[PDB]
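Below is one structure; the comments refer to it alone.
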Amino acid sequence: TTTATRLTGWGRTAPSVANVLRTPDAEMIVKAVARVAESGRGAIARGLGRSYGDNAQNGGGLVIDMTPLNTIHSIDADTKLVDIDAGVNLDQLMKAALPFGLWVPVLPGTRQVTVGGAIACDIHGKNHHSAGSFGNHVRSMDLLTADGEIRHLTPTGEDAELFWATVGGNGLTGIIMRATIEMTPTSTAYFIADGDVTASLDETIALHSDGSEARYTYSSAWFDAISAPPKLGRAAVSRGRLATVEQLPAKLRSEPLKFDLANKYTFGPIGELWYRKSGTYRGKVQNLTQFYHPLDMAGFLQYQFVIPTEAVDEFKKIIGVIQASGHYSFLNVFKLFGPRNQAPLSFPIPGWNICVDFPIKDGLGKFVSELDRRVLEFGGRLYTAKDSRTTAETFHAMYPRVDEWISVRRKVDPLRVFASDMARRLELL
Ligand SMILES: Cc1cc2nc3c(=O)[nH]c(=O)nc-3n(C[C@H](O)[C@H](O)[C@H](O)COP(=O)(O)OP(=O)(O)OC[C@H]3O[C@@H](n4cnc5c(N)ncnc54)[C@H](O)[C@@H]3O)c2cc1C
Ligand SMILES: O=c1nc(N2CCCCC2)sc2c(NO)cc(C(F)(F)F)cc12
């Protein structure tokens, strides 16, 4: 079913109309690409549309919806390998793999993302400093390339260059049809978590520098970006690891792999004490929602960037520029990222990662451009999955291996068959 449809990112801006093919037939998808390879607005895959930007739309072009390709082919507990269609979402995968004592190795902050989208944006999670990003756990993928052929890529094979170009490649090397992922063994669906509350930016940084991070596989913090210094950058830090069966309480040991406001006090000293109490704890047993999606149970601009580890002073500065700006962000996530991977367009690098969420109002666009500049000057970068407004020139300087990447893309799609709004804006075409 080919249908002219109006598509936007999760942020619901920069709308664009395209011919949306939605089919469960992989043979239909190979033909639509062959067709597009004849006649020149190109094609692009789309997952669940959870990316905020314009990387999954192609104005006046073809957009292939991959979510009907959602078959899990096999799960093997001994090898820890799952073999799945690209349109399988990580929530679906999570529930399918638990009974085998397997855990999805990298989870983002929403489980409604496809494997293809997980690979194409090379997503990260609370465990990046211990496990890397999603691409590090893919052992193979089958990629529908511009020549109508389906190539079988692996991280260390002869096609390693193309594999790593596809990881974080935002769909611009072809369609990931199928992949094999190595899962993390687990005896439990639960976490054991430690909580800590800091009073300032310099404490937060101290906590993340003292060596405690190495004792936790998962870590992230809620972060104050409004309150002026000294309060600026105080945080609720939440850290932990998957629980073993031995560490669960009686009630949960029979089904260990299961899954199924303001008052007058709030802003005074009693609230400060209460919040400090609630956010301080040791060895709390917690399920996925409680630990990983604590938010559970349009008109905003999402902005995420990472600054190199060494440039700690420069990070403090950027955070100060944000609270002084008049633009207030209430929901902020902070994390120290670990080592990077071989993918040239992969976002994560070791250093200070922060996500902020600004209300759309007058002055924002021009303030965010100036932020881009500070982020660039300080050796950091923005995340494509959260962006629709940065310039090609900024992007290119932020990702110095883009040229290396462009070369790989030139060989595999010399006719520019795969294209998107983002590719044209960021001049990756
Ligand atoms: C509330 C929320 C929280 C989030 N938290 C995080 C987080 O913690 N960490 C993180 O890293 N990201 C996070 N994200 C971003 C999200 O993980 C990525 O945007 C992800 O790529 C979206 O997956 P999707 O399946 O919706 O892909 P879409 O948004 O539909 O597409 C995204 C990109 O993947 C490509 N693509 C999709 N399918 C295929 C395929 N089969 N073959 C080739 N290319 C394909 C598209 O062409 C496009 O370039 C979050 C997003 C939201 C809305
Ligand atoms: O857990 C997360 N939840 C998020 N969302 C749900 C709550 C509301 C806003 C979106 S965003 C996010 C980001 N930024 O993208 C980074 C990290 C990380 F650094 F990996 F720890 C975690 C999250």
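We're sticking with Swiss-Prot numbering for chain A, so the shown stretch reads 7-45, 48-268, 283-319, 330-461, in order.
If you're wondering, the header gives X-ray crystallography, 2.5 Å.
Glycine is no exception: its Cβ is also placed from the backbone N, Cα and C atoms.
One entry in Swiss-Prot concerns the natural variant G17 to C. Its note says: In strain: TRC11; Ty38c-resistant mutant strain lacking Rv3406, but sensitive to moxifloxacin. Long-range C-beta contacts of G17 (variant position), restricted to its own chain and to partners at least six residues apart, with a cutoff below 8 Å, comprise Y60, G61, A330, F332, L333, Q334, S420.
Under its mutagenesis entries, Swiss-Prot includes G17 to C with the note: Significantly less susceptible to Ty38c inhibition. 34-fold reduction in catalytic activity. In the three-state DSSP scheme, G17 (variant position) is classed as coil.
Following the DSSP three-state reduction, the secondary structure of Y415 (FAD binding site) is coil. Among the features that Swiss-Prot reports, FAD binding site is placed at 53-63, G117, 122-125, 129-132, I184, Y415.
Recorded in Swiss-Prot as a natural variant, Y314 to C carries the remark: In a spontaneous TCA1-resistant mutant strain, but sensitive to BTZ. Within the same chain, residues at least 6 positions away in sequence whose Cβ sits under 8 Å from that of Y314 (variant position) are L115, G117, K134, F199, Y226.
In Swiss-Prot, a published mutagenesis experiment is listed as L368 to P, annotated Significantly less susceptible to Ty38c inhibition. 7-fold reduction in catalytic activity. Within the same chain, residues at least six positions away from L368 (mutagenesis position) with a Cβ under 8 Å of its Cβ are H137, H216, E221, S227, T341, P382, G383, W384, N385.
In Swiss-Prot, a published natural variant is listed as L368 to P, annotated In strain: TRC12; Ty38c-resistant mutant strain lacking Rv3406, but sensitive to moxifloxacin.
Here the residue is the original one, but Swiss-Prot notes a natural variant at this spot, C387 to S: In strain: NTB1; BTZ043-resistant. Cβ neighbour count for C387 (variant position): 20 (other Cβ atoms within 10 Å of its Cβ, all protein chains included).
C387 (variant position) carries a strand DSSP state (E or B). The annotation that Swiss-Prot gives for the naturally occurring variant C387 to G reads: In strain: NTB9; BTZ043-resistant.
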Between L56 (FAD binding site) and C387 (variant position): CA-CA distance (Å): 21
From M319 to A330, where 10 residues lack coordinates, the CA-CA distance in Å: 20
Same-chain residues at least 6 apart in sequence whose Cβ lies under 8 Å from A53 (FAD binding site): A64, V71, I72, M74, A94, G124, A128, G179, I183, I184
Intrachain C-beta neighbours of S59 (FAD binding site), sequence separation six or more, cut-off 8 angstroms: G15, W16, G125, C129, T416, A417, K418
